[PDB]
Amino acid sequence: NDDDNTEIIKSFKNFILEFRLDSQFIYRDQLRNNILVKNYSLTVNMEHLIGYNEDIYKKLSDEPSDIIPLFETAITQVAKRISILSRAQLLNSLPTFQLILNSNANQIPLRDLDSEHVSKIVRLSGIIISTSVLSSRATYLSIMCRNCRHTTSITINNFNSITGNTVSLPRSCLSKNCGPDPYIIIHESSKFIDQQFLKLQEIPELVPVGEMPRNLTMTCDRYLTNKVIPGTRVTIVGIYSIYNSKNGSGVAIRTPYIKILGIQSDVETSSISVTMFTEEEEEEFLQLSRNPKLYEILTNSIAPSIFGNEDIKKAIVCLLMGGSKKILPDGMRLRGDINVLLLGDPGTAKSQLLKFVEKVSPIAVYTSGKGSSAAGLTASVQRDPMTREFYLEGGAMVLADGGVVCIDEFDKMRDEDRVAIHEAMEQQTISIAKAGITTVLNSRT
Amino acid sequence: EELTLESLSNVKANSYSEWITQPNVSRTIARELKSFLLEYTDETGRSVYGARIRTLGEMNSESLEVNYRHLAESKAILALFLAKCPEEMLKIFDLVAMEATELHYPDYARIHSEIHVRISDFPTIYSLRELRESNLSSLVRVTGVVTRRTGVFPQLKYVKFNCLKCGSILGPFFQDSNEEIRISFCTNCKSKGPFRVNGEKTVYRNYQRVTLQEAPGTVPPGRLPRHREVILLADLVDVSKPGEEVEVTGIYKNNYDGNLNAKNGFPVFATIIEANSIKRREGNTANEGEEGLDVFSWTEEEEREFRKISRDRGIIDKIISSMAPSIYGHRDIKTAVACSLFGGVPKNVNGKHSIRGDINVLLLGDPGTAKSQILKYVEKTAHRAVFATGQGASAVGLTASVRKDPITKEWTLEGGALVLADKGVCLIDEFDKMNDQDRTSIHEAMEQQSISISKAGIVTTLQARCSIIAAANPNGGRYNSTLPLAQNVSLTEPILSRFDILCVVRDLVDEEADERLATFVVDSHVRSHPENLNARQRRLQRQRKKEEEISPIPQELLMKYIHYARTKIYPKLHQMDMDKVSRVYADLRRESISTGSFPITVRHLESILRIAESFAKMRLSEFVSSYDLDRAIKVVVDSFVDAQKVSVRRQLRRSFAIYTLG
Amino acid sequence: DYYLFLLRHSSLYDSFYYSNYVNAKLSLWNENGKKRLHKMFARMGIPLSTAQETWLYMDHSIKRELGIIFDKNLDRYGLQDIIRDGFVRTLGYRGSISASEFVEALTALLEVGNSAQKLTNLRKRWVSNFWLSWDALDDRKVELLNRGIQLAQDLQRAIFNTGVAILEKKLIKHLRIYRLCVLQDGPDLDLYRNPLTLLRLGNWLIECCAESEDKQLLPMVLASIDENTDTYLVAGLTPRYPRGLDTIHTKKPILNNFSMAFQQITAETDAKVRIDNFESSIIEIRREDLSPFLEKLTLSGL
DNA sequence: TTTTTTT
DNA sequence: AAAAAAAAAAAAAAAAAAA
Ligand SMILES: Nc1ncnc2c1ncn2[C@@H]1O[C@H](COP(=O)(O)OP(=O)(O)OP(=O)(O)O)[C@@H](O)[C@H]1O
Ligand SMILES: Nc1ncnc2c1ncn2[C@@H]1O[C@H](COP(=O)(O)OP(=O)(O)OP(=O)(O)O)[C@@H](O)[C@H]1O
Ligand SMILES: [Mg+2]
Ligand SMILES: [Zn+2]
Ligand SMILES: [Zn+2]
């Protein structure tokens, strides 16, 4: 039983230490640079894995949850080997390294997932709608008994094959005549990692005929957390597995979920408040900015299929760039955005510009003035189904803070709904006083 | 072993269920079923099931459909056995179905190991009120309305256990989808103890359970509906949608419950319906044209005949003359309706420009012009039809609405009327009297083809591909010819401009026209009088003789033709006259509001293109020809011409005679 | 190896769909071809979802068994002439490539990359593309080969899209001696200013024409248009025997007399042509001058 | 008669 | 073994009212 694990770990270490292109050992250099900047992670491209050897890829394809921990501990073994001196025999604050995969397989839409994909590696894409708060998970537990009063350590891996997967407490004591499970958890001297939950909704243009979009649940942990924000198109690579529902209806039900292994995003979290572009891209941006007539290049590039309109396109570009935010010693704020209203005759293609503007801006939402309400835009007050406690959930205008909002049919909206936006656009801060909740919430758009 | 069919007539055991499972009986049943479906000859002299197997292999789907009356007409004793004991029959029939399928496609097992046979239409029909004790463990046929759909979850199909007190591995076990496998003595050791599921070696199914009410048109007035629960096994998942009327063939089964016995004080039992076949029955209530689960599906020979009859000269004439063969006159409407229910081709330019590919139609005129009959025929015709009327529809009803789930206790979206109309038609009657707040909400649905909701913390955008056909009445109940269209209706430019083909029908006094119309109507009434081999086929040929005297082609063939044309053929537009269409549009931009009242915008040019594409679709051609462009331009210019005052009608008619020269 | 368009870089379904030989054998430009293709796939037993995956990730067991699957299935449809023996080059852990794929990538890279003045600009960008293809040869560059492969995919798709339209519209006119077809109007005409692209299109067309019940081997004449110059680019194509034919009826390859006919007509009449291609069977002609010229070619001895 | 607002 | 529910917030349809 151990021999297979040793062979697999040895094979993965050999792959890590032996793979080279031209005159570079790519993964070893990656490990060195990662350790230098305290990013204990490694990224494996699946094509290299297949090309090096196919049997290891087959084993990773068959049983992902059983195999991945062996690789993610071989990585930390190699890191300890090539970063710390043995000094003929300390801190050793190196946890188990996180493994992140990337691949280029055929995408599978959400609705095509069925029973035949259980415990398999799949690739899919969707839209992010809701994010849970962070939570803690134990990996190294100090366990103490009461009667015999001895100490023990339990090592926890975060991968689940069966629904239980957990050794709660060993039966009986270790050697007199103790109880069934006389063990307690020593909270001090333990190691904890971070975990987060996400929700995915189907992409709008792949919804089948006459349907409603379907939701799915994902779990991310360690560095993958706090990487995305709701409303951003993403591509996820992970494992499609199930977990039992004792607290829940039907017979032998098992709700499915997704374990995130790799995330690719279109915005690369860049705006989410510093610049991190490489020198090549920054140089290219400077080179384009040095062009003497880039204004016309951008003006032409705004909705190329729309003909004739010029001042509107110039205004749209000016709005996209935005103004300059200001502050003063006495606290007075000054707005840093521009708001454009199109009030025209029918057939002039007003909304055809709205959806394209929604497409261009990094943070944009498109909604109809008829299908909207004052409470459904700024802030909505819910109450939990279980604990009943009231909490504040944001609507649309706050969901597109730091971007732009696309409203069409501005007249059709009710008069009561058209007065809540006054302060929201004149001072960029919305105030809520409901059920004893007083909160000054900001919205810059 | 006397493997004779006649020997099945007399039972030897006490009941059917214990006699079917007899080893002598089962193999004879299997071989007789095989000889049935390998040799059953239809009226054309060819085994229809062979074509069914070929089509299933092409589509590699998971359902083979067997007509019930086919099984009844030959080997009826097996039909009785299936009608009384479904569980013991369907397994043997699935086995023989696998054998027959791999007779054609060897090594097909790598695609799928099993099949789920479906029965087309049982003879007897029950409603939810007429359910008794006798009709248990046998097939039932129930009509209803879907209220609440649960979702999709995996199941366990072959359950195995590991008994650790003895280290015994239990053999694979089944499951009945409403029970739990309970093992008492734990195999040969005959000892009770703990065991684990060790589900590393297991195979999964998936099911979905749903609530089925009574059809509101079926319940007696002023009464309350009866709910039932329907469980959908593999390959039937998500076939049913909320809010639709459906008919399900299934098995009636009973099970024990605790709280049910608690709240009543009597040994009461719960009952669920295991679905076996589902047929949609929304809108299209005409359920006598043909049998089968799907009447909009075609066989291969039907496709061959589509191709054969799609090429003759004047096919468009026959098609337009073959719509509503019981309404006299109104050729322009009979053309506009066809062009509306074929539709165009949606256009996506580089993924950053979107062009709608469906045509709206508006009717208008005096009462007594049979608009409602045309709307009813349209509803009967299209694959997806939604009917509304006057004040009977609200703005939030047509569009999706926000609802709080009474069980899960939060907000959720409820499908509007237009969502059901996606890939279909939405028909509105009495368009003018509908309140404007109930009317302004469908602008995006007409034009952008998108529905957006930002309500109660939910910000989502739906998808809707719908073609709106509307009818109304002008001011005062009659159309005054000597006034422009602006003073005849209360609608404005934004709503009027979205309509491609706008037809105005006038009621006028005439002598010979009235005589001809009266003759046609009287002959129609005398035609439809209820009082004028197998009896059913003689009835069918009588119906065919009755129908052929006014419609050039049979209607079921027309419906399947509509479906085929909407699905496969996509016309392409290369060799069209640039200057002709450009000059025509410039001419229509001239005059129009600059001299009259009717508004014309760029959307009418796209309407001309879409009408041309539809006319190309009519012939099952991939490329638009010049004749279709001529027909489209003729239709559009005529529709614009006949909506003007009588003072300038003749002048405009002689002015526009050069583009539609023909 | 098999007569398949980029087998080791595209899905097997797209490979069969775009392969010219299978196209010619089974008429995939209409619906019955696709139906027969789906029947073939089902009888092989590969799922339609499986066969639409990249060759790298597609299942290992059926990758191994592909040879036996083809051997046992292709006989019914008669496509057994698709199997041949070729060369494969492997460089360490980089991957695998074959001669057919590499030459198709090179050809596509030559096709696409990056009055008198415009003609000179075209003739200079041709040389620039040639030098780019030359630089692509060395083993130190592979980003100039992945681009070539994807461009080959795109070009084959465009050629198929235009050929289906041609065969649908039935523009192929059957004269007494030689077939003729002219691309007066359509999509993506700007691509066909390249003689090699035009030859690729003509090769597919002549394969399709040969793979029919017609028993006449006639030369084919194909023409295009570039509105910027208002000239027709005309190339003459010889007939080809079916690939699965014995060598006894291969005493002499079919010759090409189009160069001689063109030079004779240009010598005897003052047409506004420009015969400067190293391939003497390709000439440029004027729009107003085409039709009488064609008449002359009809009336001249071939 | 129509749109608005309240239940 | 069981905390389970009164108090709020938000979304409609019907009716009646005012212009
Ligand atoms: N300048 C233009 N160039 C090209 N197409 C145009 C132009 N103006 C309008 N169109 C066409 O108008 C059609 C419909 O436009 P659209 O409905 O978006 O206009 P709108 O002004 O937003 O209308 P509404 O005021 O009714 O919401 C599109 O298909 C588009 O091609
Ligand atoms: N050729 C015909 N033209 C008009 N009506 C016809 C014709 N043939 C039969 N009819 C009958 O005339 C009647 C017209 O329909 P109906 O009275 O229901 O209203 P409508 O004209 O559709 O519209 P509205 O409800 O607006 O008055 C139907 O009963 C139909 O059977
Ligand atoms: Mg609009
Ligand atoms: Zn102890
Ligand atoms: Zn035992």
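Residue numbering for chain A follows Swiss-Prot; the residues present correspond to positions 20-108, 128-213, 234-306, 319-342, 345-517, in that order.
If you're wondering, the header gives electron microscopy, 3.9 Å.
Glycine residues also receive a Cβ, built from the backbone N, Cα and C atoms like all the rest.
Under the heading ATP binding site, Swiss-Prot lists A:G416, A:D417, A:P418, A:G419, A:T420, A:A421, A:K422, A:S423. Non-local contacts of A:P418 (ATP binding site) by the CB criterion (under 8 A, 6+ apart in sequence, same chain) are absent.
Recorded in Swiss-Prot as a mutagenesis result, A:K422 to A carries the remark: Loss of MCM2-7 complex helicase activity. All protein chains considered, the CB of A:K422 (mutagenesis position) has 16 other CB atoms within 10 Å.
The Cβ of A:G416 (ATP binding site) lies under 8 Å from the Cβ of A:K422, each on the same chain and at least six residues away in sequence. Chain B comes within the C-beta cut-off of under 8 angstroms for the following of the recorded positions A:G416, A:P418, A:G419, A:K422, A:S423: A:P418, A:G419, A:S423. A simple Cβ count within 10 Å picks out one of the binding-site residues A:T420, A:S423 as the most packed, and that one is A:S423.
Taking all protein chains in view, 16 other C-beta atoms sit within 10 angstroms of the C-beta of A:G419 (ATP binding site). The DSSP secondary structure for A:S423 (ATP binding site) is helix.
Under 6 Å, Cβ to nearest atom of ligand 4: this is the test, and of the recorded positions A:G416, A:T420, A:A421, A:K422, A:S423 it is passed by none. Among the binding-site residues A:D417, A:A421, the residue whose Cβ has the fewest other Cβ atoms within 10 Å is A:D417. Taking A:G416, A:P418, A:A421, A:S423 as the candidate binding-site residues, the subset whose CB lies under 6 angstroms from any atom of ligand 3 consists of A:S423.
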